[PDB]
Amino acid sequence: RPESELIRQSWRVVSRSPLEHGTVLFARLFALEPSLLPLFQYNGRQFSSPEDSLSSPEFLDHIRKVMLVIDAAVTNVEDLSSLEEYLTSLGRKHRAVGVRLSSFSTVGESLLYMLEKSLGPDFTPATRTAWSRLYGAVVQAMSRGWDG
Ligand code: HEM
Ligand SMILES: [Kr]
Ligand SMILES: [Kr]
Ligand SMILES: [Kr]
Ligand SMILES: [Kr]
Ligand SMILES: [Kr]
Ligand SMILES: [Kr]
Ligand SMILES: [Kr]
Ligand SMILES: [Kr]
Ligand SMILES: [Kr]
Ligand SMILES: [Kr]
Ligand SMILES: [Kr]
Ligand SMILES: [Kr]
Ligand SMILES: [Kr]
Ligand SMILES: [Kr]
């Protein structure tokens, strides 16, 4: 496809500073849905405020984990079927930690936000539509983790 090249080219500039960019994604996320904050229980403790998460090594490690999973999607953009199995698993895990399926829509908007802000004039509506499709496919696979 040509959309596959839109994803690859758009990902390049972001992927080289994954923590800085994933920090924008999570900051947006908590701004849209603050009820996600408590889902991150390290040492059984809850973050009071969004800025509390950004001082947590474990939370920042999770940022990196996310950016890695996106990087895998980008890699396999032409053939997403290879990640299905892993993603179904990742969904069940998130079911178990307490994430509701509906929160993945917020996540996706947060991803689109972060790309928009990074790319500026380069984040064309085709680029947006390309990412929305890819994220779509990711969440489809992950939502098999809520039984079916
Ligand atoms: C509402 C959004 C999310 C919440 C509340 C959440 C929360 C968590 C928690 C609590 C863990 C276990 C603790 C940890 O390893 O840090 C976890 C693990 C993980 N999450 Fe998320 N997460 C979310 C979204 C995502 C997204 C969108 C991805 C990937 C694109 C992702 C990838 C991961 C990975 C890769 C792990 C490690 C799983 C394992 O191997 O056990 N998470 N997440
Ligand atoms: Kr992220
Ligand atoms: Kr954050
Ligand atoms: Kr924040
Ligand atoms: Kr990454
Ligand atoms: Kr991955
Ligand atoms: Kr992985
Ligand atoms: Kr993702
Ligand atoms: Kr998983
Ligand atoms: Kr999880
Ligand atoms: Kr996320
Ligand atoms: Kr994401
Ligand atoms: Kr997206
Ligand atoms: Kr994605
Ligand atoms: Kr996928």
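Quick note: numbers on chain A are straight from Swiss-Prot, i.e. 3-150, in order.
When the header is checked for method, it gives X-ray crystallography, 1.7 Å.
Cβ atoms are placed via backbone N, Cα and C, with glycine included.
The following features are taken from Swiss-Prot:
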{"type": "BINDING", "residues": "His64, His96", "note": "heme b binding site"}
{"type": "MUTAGEN", "residues": "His64 to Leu", "note": "Improved binding of dioxygen and carbon monoxide to the iron atom"}
Practice prompt. To the nearest whole angstrom, state the Cα distance for the pair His64 (mutagenesis position) and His96 (heme b binding site).
Written response: 13
Worksheet item: For the recorded positions listed here, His64, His96, which shows the highest count of neighbouring CB atoms within 10 A?
Response: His96
